[PDB]
Amino acid sequence: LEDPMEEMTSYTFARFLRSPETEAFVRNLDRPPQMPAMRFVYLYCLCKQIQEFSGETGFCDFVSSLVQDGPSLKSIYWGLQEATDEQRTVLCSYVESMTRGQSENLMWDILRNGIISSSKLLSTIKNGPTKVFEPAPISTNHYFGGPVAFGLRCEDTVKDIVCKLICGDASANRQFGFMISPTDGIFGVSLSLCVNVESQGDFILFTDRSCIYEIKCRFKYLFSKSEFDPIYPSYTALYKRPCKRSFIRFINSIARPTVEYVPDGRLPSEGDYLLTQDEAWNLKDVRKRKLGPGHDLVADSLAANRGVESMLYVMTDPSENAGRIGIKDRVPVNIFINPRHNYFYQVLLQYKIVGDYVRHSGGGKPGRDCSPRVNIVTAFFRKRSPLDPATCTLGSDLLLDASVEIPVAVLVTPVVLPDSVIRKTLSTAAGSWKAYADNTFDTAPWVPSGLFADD
């Protein structure tokens, strides 16, 4: 009779918005029900139920201290309407710490209904928000066996490298819950890694020396230390002579390369998410022109980013080095991000939401700006040779999981994000939310006027 969360799966935001109890107070409101308030009331109600069989009363006691047997939804909707942003962001990071442990849990899912997640922002812009008001499958998790299993299996080791090697410290928060954007209650984010975060016992205090790191492991670049493998040669060349020239040949050793040469004022394709205008990278052809016609957004971003220089890190080969994976070399390179690609959006929301936390959490210094830095780590692995030692340490002393493949390169790319671009993007996205909420509810909650479209 155990797993009471298997039961709470009917109590999604959408459903709450459709409750008779909901409708109760929204009848006797003056205004179209406002929206972060509505989301926070829902959260309070889902908690009131959950807290029983999970003991953690904490979220609710906060909501309670805001209003002065349980208080009536009108008392609650109204104290949440009057709350200061700090107080909002507290509530959000109650929900964050409340989910930190288990991305596997079912609550992670119930919370995701009605929230434009960051992975789904570009899709949501292009196709609209219906998938965002829809249940999410088993996946499975059983015998995963391919690109997506490669993803999960490694996305650890790459944090180990980022934390320990790239910035000199392994004491960094790697587990992140679900972070609702506190000021809007519409968007959501889950961080991969983020450096310079501090604690409050259960809470994670983002400081303003925060660095976000989106991790991607390029499965299409997997290869073996073995004659006949096609990438291997161009790689041993990289190893021995690390630099732009060598690395170009590596990037280009597969059918579909991950960097794309697109010259200033041309529109980039969509292949994937790295671009470069640096000439050395140019071996054939011509590009549609990216102008006026809408491309204004991708144009402002392209401009802001094509000055960005990324760092390549060439790792030492564990086999040639008594099992040591250290930073052998540090080639700087001229590669930046594809503002057309899915990731650019995912990483823009990750930057917008954390900005918000950082700001309204004890933490902003007048005169100075607290937007974090964002980067995309693009990790290159090879397969395990028979030659490689059974055991391996990153650096001197960090074990490396025996199931994981060998890290070979790591390419970190700063992302630059004009407030210009953020405002519109999120804005046309949130009207899309409104849009659907309007003819699915009856009482659609009104969007905060800071995601209002225009001036």
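Using the numbering of Swiss-Prot, the residues shown for chain A are 7-74, 80-466, in order.
The deposited model was determined using X-ray crystallography, 3.5 Å.
Cβ atoms are placed via backbone N, Cα and C, with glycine included.
Under the heading of mutagenesis, Swiss-Prot lists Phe452 to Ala and annotates it as follows: 98% loss of nuclease activity. Of all Cβ atoms in the shown protein chains, 15 besides its own fall within 10 Å of the Cβ of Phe452 (mutagenesis position).
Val458 (mutagenesis position) falls within neither a helix nor a strand when secondary structure is assigned with DSSP, and so counts as coil. One mutagenesis experiment catalogued in Swiss-Prot, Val458 to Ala, is accompanied by this note: 80% loss of nuclease activity.
Calculated from their C-alpha atoms, the gap between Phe452 (mutagenesis position) and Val458 (mutagenesis position) amounts to 14 Å.
Note that 5 residues are not built between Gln74 and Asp80; their Cα atoms stand 14 Å apart.
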